[PDB]
Amino acid sequence: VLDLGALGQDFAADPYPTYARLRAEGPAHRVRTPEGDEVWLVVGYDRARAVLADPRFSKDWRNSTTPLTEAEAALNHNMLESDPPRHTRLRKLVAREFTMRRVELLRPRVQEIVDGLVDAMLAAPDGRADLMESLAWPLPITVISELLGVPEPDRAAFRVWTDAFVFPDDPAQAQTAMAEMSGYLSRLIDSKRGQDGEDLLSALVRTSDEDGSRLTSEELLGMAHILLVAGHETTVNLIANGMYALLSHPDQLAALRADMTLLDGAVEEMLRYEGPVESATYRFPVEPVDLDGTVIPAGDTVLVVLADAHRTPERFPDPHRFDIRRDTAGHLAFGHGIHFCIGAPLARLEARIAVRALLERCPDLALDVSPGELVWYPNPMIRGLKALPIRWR
Ligand code: HEM
Ligand SMILES: CC[C@H]1OC(=O)[C@H](C)[C@@H](OC(=O)CCN(C)C)[C@@H](C)C[C@@H](C)C(=O)/C=C/[C@H]1C
């Protein structure tokens, strides 16, 4: 049992040499997380990709030997914490909302949001700002909030609850937060009921009312939760981590600023090199699974380490090089298999717009701090910064 809490901020900041040295010793390893839970890491690209798609590794908490808390059990009837056939049905509900076509329709508004956020940011008197406060955070919360129908006065609460259960001081504190947000969401579902809003939460509340067999009240709260947590948190971190990647590689920043057709590939390499999902969501083996002689017990918690997958040199040569022109095909930053990210085109749309606007409107854009002054969150599932100080000319 490697104690990841004991490794401290050095591991949070640069966990890669740790995964890589585990990977050399075998595909799977028992570790304790900073919070105190024993889990399994699965490392190495080929094994990570296999495990992600393998039906022996379930997402349904009934297959876990760790009981849900009260507040969590209110929230688990969502597609990411389901297996077929419930998974199949939940995913089909919101299928269509996230295609490249429906997301294309959002390009104008996404642009307008960024255009505005970037205005405000430039109005800074000394040409200095924290990219997280100025753009990384507000852009995704705003986009997802409009989609779902979270009214403007309530959106502030989401950062706090989200930070609370994504990065708490104690598990006891995430509980309260989740209860509180879940409390909020029920009340927001109830407020939509038969009120004829055109947002997705109203469309879903409709579905549940019409045919509570296609969608239960509980699945309604779960779906609302899930769409909110990805639509801001991971996307915020893609934006901030990928900009950090660009800023700390002055050479690749110049290369993209010189040629914007390089943009889609740059965003892919930011997903590869500094993706916000360090480790995929909990997997639970239905039966014991032997991984090249290392047997994981049924019901244990298994974290597939996407970050280590992406530094696997036989898959991504010279893995420690951030190279915007690199072949990134087949990366796992949006997962793999039947739980593959539904929001991937939206995440991509937002990041691409945000990066282009920063490069085009912030002259001599640069990191305003040294890498050693950055603070990364210890949660082994999320790769993310506390602040990103930037400056421009
Ligand atoms: C950069 C941004 C994003 C990244 C890196 C990301 C990554 C991921 C990953 C790795 C998974 C699979 C988790 C696993 O297999 O354990 C996932 C699934 C999921 N994502 Fe995203 N995602 C992002 C943005 C979004 C957005 C904007 C939305 C909302 C539209 C969203 C909604 C979902 C949903 C509902 C699932 C569950 C899918 C299923 O179970 O079939 N994601 N995503
Ligand atoms: C939908 C994609 C998104 O995943 C999530 O929202 C996680 C499911 C979500 O986990 C839960 O909601 C737990 C609820 N059960 C305990 C009841 C999220 C908080 C996990 C976290 C690693 C993340 O930010 C994860 C973000 C992405 C991986």
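Throughout, chain A uses Swiss-Prot numbering, with the displayed residues spanning 14-406 in order.
Placed from the backbone N, Cα and C atoms, the Cβ positions cover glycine too.
In this view, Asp50 (mutagenesis position) is surrounded by 13 other Cβ atoms within 10 Å of its Cβ, with every protein chain counted. Quoted from Swiss-Prot, the note on the mutagenesis of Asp50 to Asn is: Increases affinity for narbomycin and YC-17. Mildly increases activity YC-17 and narbomycin.
Under its mutagenesis annotations, Swiss-Prot gives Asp50 to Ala the following note: Mildly reduces activity with YC-17 and narbomycin.
In three-state terms derived from DSSP, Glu85 (mutagenesis position) belongs to a helical segment. Cβ environment of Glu85 (mutagenesis position): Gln188, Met191 lie under 8 Å away, each six or more residues apart in the same chain. Among the mutagenesis entries in Swiss-Prot is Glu85 to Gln, noted as: Reduces affinity for narbomycin and YC-17. Strongly reduces activity with narbomycin and YC-17.
Under its mutagenesis annotations, Swiss-Prot gives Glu85 to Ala the following note: Strongly reduces activity with narbomycin, but has only minor effect on activity with YC-17. Loss of activity with YC-17 and narbomycin; when associated with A-94.
In three-state terms derived from DSSP, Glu94 (mutagenesis position) belongs to a helical segment. The Cβ of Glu94 (mutagenesis position) has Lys72, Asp73, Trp74, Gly235, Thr294, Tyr295 as same-chain neighbours under 8 Å, each 6 or more residues away in sequence. Annotation of the published mutagenesis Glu94 to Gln in Swiss-Prot: Strongly reduces affinity for narbomycin and YC-17. Strongly reduces activity with narbomycin and YC-17; the original residue is retained in the structure shown.
According to Swiss-Prot, the mutagenesis experiment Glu94 to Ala carries the annotation: Strongly reduces activity with YC-17, but has only minor effect on activity with narbomycin. Loss of activity with YC-17 and narbomycin; when associated with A-85.
In sequence order, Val107, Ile157, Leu160, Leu161, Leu213, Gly356 are the residues near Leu240 (substrate binding site), counting only same-chain partners six or more apart with C-beta under 8 A. Look at Swiss-Prot and you will find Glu94, 187-191, 238-246 tagged as substrate binding site, backed by experimental evidence.
Around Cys354 (heme binding site), the same-chain residues six or more apart in sequence whose CB sits under 8 Å from its CB are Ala243, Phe347, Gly348, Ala360, listed in sequence order. According to DSSP, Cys354 (heme binding site) sits in a coil region rather than a helix or strand. The feature heme binding site is assigned by Swiss-Prot to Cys354, with experimental evidence given as support.
Residues within less than 8 Å, Cβ to Cβ, of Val242 (substrate binding site) and separated from it by at least 6 positions along the same chain comprise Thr175, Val179. In this structure, the CA atom of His238 (substrate binding site) is 24 Å away from the CA atom of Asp50 (mutagenesis position). In this structure, the CA atom of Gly244 (substrate binding site) is 27 Å away from the CA atom of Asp50 (mutagenesis position).
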